[PDB]
Amino acid sequence: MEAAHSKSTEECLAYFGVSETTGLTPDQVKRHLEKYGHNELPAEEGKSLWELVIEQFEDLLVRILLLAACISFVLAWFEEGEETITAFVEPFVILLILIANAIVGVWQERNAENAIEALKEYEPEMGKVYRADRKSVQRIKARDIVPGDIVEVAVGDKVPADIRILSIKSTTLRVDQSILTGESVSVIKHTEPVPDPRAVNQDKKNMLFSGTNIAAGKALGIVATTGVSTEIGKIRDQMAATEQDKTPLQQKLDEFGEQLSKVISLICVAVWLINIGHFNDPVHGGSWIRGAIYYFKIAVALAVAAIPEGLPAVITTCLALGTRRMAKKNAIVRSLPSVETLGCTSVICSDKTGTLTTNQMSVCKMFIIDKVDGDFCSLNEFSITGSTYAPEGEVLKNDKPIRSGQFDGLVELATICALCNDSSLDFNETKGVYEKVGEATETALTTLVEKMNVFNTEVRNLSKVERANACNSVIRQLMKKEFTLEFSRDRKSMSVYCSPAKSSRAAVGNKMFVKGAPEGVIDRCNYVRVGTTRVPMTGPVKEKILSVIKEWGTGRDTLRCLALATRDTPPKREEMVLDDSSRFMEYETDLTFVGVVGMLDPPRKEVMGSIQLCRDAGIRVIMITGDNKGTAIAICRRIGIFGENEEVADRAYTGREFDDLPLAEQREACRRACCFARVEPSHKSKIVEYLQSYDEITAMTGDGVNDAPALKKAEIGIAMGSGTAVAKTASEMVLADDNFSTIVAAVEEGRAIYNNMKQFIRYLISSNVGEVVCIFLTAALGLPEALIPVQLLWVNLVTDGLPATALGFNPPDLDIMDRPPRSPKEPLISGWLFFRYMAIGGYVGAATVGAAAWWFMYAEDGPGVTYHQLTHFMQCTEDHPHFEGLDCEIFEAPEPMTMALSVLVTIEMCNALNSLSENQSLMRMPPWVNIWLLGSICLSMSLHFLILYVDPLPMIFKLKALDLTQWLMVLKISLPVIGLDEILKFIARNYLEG
Ligand SMILES: C/C=C(/C)C(=O)O[C@H]1C(C)=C2[C@H]([C@@H]1OC(=O)CCCCCCC)[C@@](C)(OC(C)=O)C[C@H](OC(=O)CCC)[C@@]1(O)[C@H]2OC(=O)[C@@]1(C)O
Ligand SMILES: Nc1ncnc2c1ncn2[C@@H]1O[C@H](COP(=O)(O)OP(=O)(O)OP(=O)(O)O)[C@H]2OC3(O[C@H]21)C([N+](=O)[O-])=CC(=[N+]([O-])O)C=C3[N+](=O)[O-]
Ligand code: NA
């Protein structure tokens, strides 16, 4: 029964065919269990370990490498030689990487927590029902509760289902439902129907929501909904239905993988097409088996040359480091891939209170009526010093301090403030500062009366914790609080009914003290207090009051105004129905206006500067707040969201206004809007959708379970450090200090991380372009393998991995927060840069192939076969060039491969330096700008020498230490890559203007 709140208790009992005093029968339980299922959120996705291991082999590139491993394993199993210890190295290395890659992926899932599973925190093991088969209450498992059950709840209990309250067995029922409504204080509940079928949860005063806590009292109720049908269950279903897109980098990486495999196959086809002259070779003679091994051998090297095998690790290492850096600036990143998305943020939607503002509410202005004489009117207007919940401060008139007790109108002002109040003030002994106990609005009133001190009580004699409630206590002893009529959003006021403490069984003396939004309160005032006297409320007086309120609430003061009033002659105590909140407005009529208080929740000292940074970065900021629209707009102006004088009619909306717009107008509103006042949880989600249909990258704040759908849907969900665990698990980022400025500082940091990522991605991939050319060249010219997979793997994992990681520490550009948000669709490599890395790739390929071939021919140590071709033959069954003696295994010597590798390694150290800046010359941006990079290059070279000298390694990698002369040739062919890129950088700067 989803519309339970609007049904009478009788109607709820009759719908389920159940009696309040007996509860459901065994047959009813069985039938209701079949119909509605168990009272629980559905179980998590059954993701087994085996299924998880398989998923690690789904990526296109890892499939290629597994196929590479399989061919490599077959070529080791059917090879020529006796060394099994060296033959099975290549396949085993590739397999280890696949296994290591699988271990990490599997590990990441075991430590991952999901938000849907964090909801189960809010479903208790047990509940209490009355069922027909037993007289006394029976505690059962919450999952066995069905709609229709008569349920009992008491103080401390966690509500087991969405329940319609039937009867409250205590004076009052109080409920902590902050997790669902963001209501600070525990809320009061009643049993009367709530007419609106579309009432938001806050107006459902006759409902208990699954997962909330009873703060005070004991109630009997009937279960309306269970399982996915509850308020928390609906939140769950929304989250489960939210699919999150891959980040722009992940999408480009996948695009790259698709293209890479397409290119790998086409090269294989080219290598086959370039060797179709083998069809003209005689069938008798020649080695088919060795020529087939040669083709597969280069297919493996091709596959290994093409994949940036060390790229995922570099990305992760870079992400982890920047993440720990962001943590020190209070930005706790939960999703490593989100750092990129964060840099792309184009819209930040931010809650106001605690994030834009300090949530330290303070009264700094108030007024009472001074005089009423026909058309003429005057006010006694005061100011109050002090921005803390601390009683430290004084009341001023015209900037000079006055005694508050000197004005009778202020005495009642304080009385109303002290009594019409569900909050208190306490000094936290450990923290060293004063902390609010309840609603911020109310605690600010508590602080006000301590500053006022209307009866001049000695406060200097007491300590911090003791004087915190000194002036309040004086007023409480003066009037007895009979009851309280709780605040309601419809009438926008609250009141207390008070009787004199001095009197006994009297007939007269009672007062209602009333507080609320000025509008409704003032309209229900028939009288105006002037000192101790009373005059009728008249037009000129009303104008004057509203005029000041309008100025305080909509002008530069940006104050929340509250009107204080008294019912001098309240209805007889027995004539009041305390269970029917719909009668509460009627009880608060024929009031006497006493005064207005205006309170400021000040902006964080850093937000105004941070909003400016957003403007400079082309990031739109949207404020979301519970202030009324006029005050919301005033605050946006104050902090820089709106200009002081600019028109904003179509750029600020309340929930009501926004709902009255048709779908098309709602979308349009979202593209220009910067202020949303009084929206519901549902609006956050709709705002994100609309922003996403303009392709905005949206950051959205949230703190409660009700925020989880929107947090999950936004590209960057941002949770408060002080908020719920559920909100945190639904988010990409957590604000440790809750500060809006932390968001902006995280966006900047994200922009800087991405820029460095782009450099090392381009660096690693460009090397793969060069390695592929080398392999293609050797396969095209029929040369012996200049580079083998084991060597290629070492270079991509270790040798280049360090300079790649070092590039992650490139200094950031000074204009970082002065450019518009990066386009999600921006390619990493295109246009001139594509040509640049083709030219470098073409150079690297030729430089490595040339270095190996040079050793074979023009070198001193080599078997000088100058202009003789290895292209000619690798057969050794003809002996044309060698005319006497047998020697052919030099075609498989370790020296020319060492030449090729040392060239690759050296060029790549040079190309890392080329990668410090995209377009700037090493003459304008020198290598020593990144000390880490210089360090990594040294470490990489010493690791290259390590695999050349340290006994086991030289054999494994098929290498042997180069001569001093041979190292000079390496430098001769490698170093000019700097020159080449320098030239290409010169062309990009001068002949390609924007
Ligand atoms: C890396 C190794 C190889 C063998 C492959 O060719 O890379 C291509 C490739 C997959 C792309 C291309 C490569 O194209 C070429 O190398 C030119 C074709 C000549 C083939 C040589 C035959 C002997 C990148 C590498 O070209 C250059 C010169 O840098 C740029 C870029 O890559 C990126 O933008 C980085 C993606 C994270 C991609 O065109 C990319 O595909 C698209 O999805 C992009 C948009 O991604
Ligand atoms: N949709 C709405 N319709 C009508 N009024 C709304 C609405 N939403 C909020 N208000 C009023 O505005 C004040 C601020 O809203 P609130 O939601 O608590 O703050 P936030 O928006 O910052 O919440 P957040 O921190 O983001 O989770 C509340 O103070 C009070 O009644 C509330 C309040 N209260 O919530 O309990 C008590 C009170 N008295 O009487 O002291 C005065 C308020 N007031 O004057 O605004
Ligand atoms: Na999200």
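Using the three backbone atoms N, Cα and C, a Cβ is placed for every residue, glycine included.
Going by Swiss-Prot, these are the annotated features:
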type	residues	note
MUTAGEN	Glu309 to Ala	Interferes with conformation changes that are essential for ATP-dependent Ca(2+) transport
MUTAGEN	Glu309 to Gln	No loss of calcium binding. Strongly decreased rate of phosphorylation of the active site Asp residue. Interferes with conformation changes that are essential for ATP-dependent Ca(2+)transport
ACT_SITE	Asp351	active site, 4-aspartylphosphate intermediate
BINDING	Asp351, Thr353, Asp703	Mg(2+) binding site
BINDING	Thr353, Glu442, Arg489, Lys515, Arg560, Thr625, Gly626, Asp627, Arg678, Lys684, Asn706	ATP binding site
BINDING	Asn768, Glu771, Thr799, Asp800, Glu908	Ca(2+) 2 binding site
MUTAGEN	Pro789 to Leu	Almost complete loss of Ca(2+) transport activity because of reduced Ca(2+) affinity
MUTAGEN	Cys876 to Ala	Loss of ATP-dependent Ca(2+)transport
MUTAGEN	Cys888 to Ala	Loss of ATP-dependent Ca(2+)transport
Chain-internal residues, separated by at least six, CB under 8 A from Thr799 (Ca(2+) 2 binding site):
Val905, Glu908, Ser940, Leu943, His944
Check each residue in the chain of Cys888 (mutagenesis position) that is at least six apart in sequence and keep those whose C-beta is under 8 Å from its C-beta; list them in sequence order.
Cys876
Cα proximity to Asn706 (ATP binding site), best match among recorded positions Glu309, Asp351, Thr353:
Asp351
To the nearest whole angstrom, state the Cα distance for the pair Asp351 (active site, 4-aspartylphosphate intermediate) and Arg489 (ATP binding site).
20
Here the recorded positions are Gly626, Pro789; which one has the lowest number of other Cβ atoms no more than 10 Å from its Cβ?
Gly626
So among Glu309, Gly626, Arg678, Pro789, all listed as recorded positions, which is physically nearest to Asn768 (Ca(2+) 2 binding site)? Use the C-alpha atoms.
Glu309
Ligand 1: which of the binding-site residues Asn768, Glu771, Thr799, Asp800 have a Cβ closer than 6 angstroms to it?
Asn768
Let me know the DSSP-derived helix, strand or coil state of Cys888 (mutagenesis position), please.
coil
Compute the C-alpha separation of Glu309 (mutagenesis position) from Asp800 (Ca(2+) 2 binding site), stating it in Å without decimals.
11
Cβ neighbours of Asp351 (active site, 4-aspartylphosphate intermediate) where a neighbour is any other Cβ within 10 Å:
23
In sequence order, which residues at least six apart in the same chain have a CB under 8 Å from the CB of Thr353 (Mg(2+) binding site)?
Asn359, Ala440, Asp601, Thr625, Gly626
Inter-residue Cα distance where the pair is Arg678 (ATP binding site) and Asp703 (Mg(2+) binding site), in Å:
16
Kindly point out which of the recorded positions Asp351, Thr353, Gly626, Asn768, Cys888 have a C-beta less than 6 Å from some atom of ligand 2.
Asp351, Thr353, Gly626
Long-range Cβ environment of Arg678 (ATP binding site), under 8 Å and at least 6 residues apart:
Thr625, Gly626, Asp627, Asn628, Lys629, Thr654, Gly655, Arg656
Within 8 Å of the Cβ centroid of the Ca(2+) 2 site residues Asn768, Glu771, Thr799, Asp800, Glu908, which other residues of the same chain have their Cβ?
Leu764, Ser767, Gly770, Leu792, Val795, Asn796, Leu904, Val905
Across all the protein chains here, work out how many other Cβ atoms are within 10 Å of the Cβ of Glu309 (mutagenesis position).
23
Sequence-distant neighbours of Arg489 (ATP binding site) in its chain (C-beta under 8 A, six or more apart):
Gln202, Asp203
